[PDB]
Amino acid sequence: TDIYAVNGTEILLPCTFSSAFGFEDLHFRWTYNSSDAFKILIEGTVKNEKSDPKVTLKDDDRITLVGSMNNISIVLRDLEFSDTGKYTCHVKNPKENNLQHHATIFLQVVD
């Protein structure tokens, strides 16, 4: 679904997971898709349900993890019109052979 944000401001793009019985070695990835580009924005690991995420890839310095729920939300600051597009959070649980794709967020940056 759609979120609107003003050029030059910041926006929080949310991602929460929950685990019935915890987890080990969770991996996450946020992606961006536009009509002509794809970007892996940030990737990381979470050792278990009692650990903080560890970022292993960040390709834009305007992105930060929000910090903790079972939360891998990101804040994107200093928005530009080219930031308009589709943002998707993906969570992989190798041990459970599980991969969840959260609903794509269409961010529209406006003047």
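So for chain A, numbering is Swiss-Prot's, and the shown residues are 39-106, 111-153, in order.
We read in the header that X-ray crystallography, 1.7 Å was used to get this structure.
Any Cβ shown, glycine's included, is placed from N, Cα and C.
What Swiss-Prot says about the mutagenesis result for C131 to A or W is this: Decreases protein stability. Causes conformation changes that impair interaction with the alpha subunit. Around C131 (mutagenesis position), taking its Cβ as the centre, 24 other Cβ atoms fall within 10 Å, counting all chains. Under the three-state DSSP scheme, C131 (mutagenesis position) falls in the strand class.
In the deposited model, 4 residues between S106 and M111 are missing, and the Cα-Cα distance across the gap is 5 Å.
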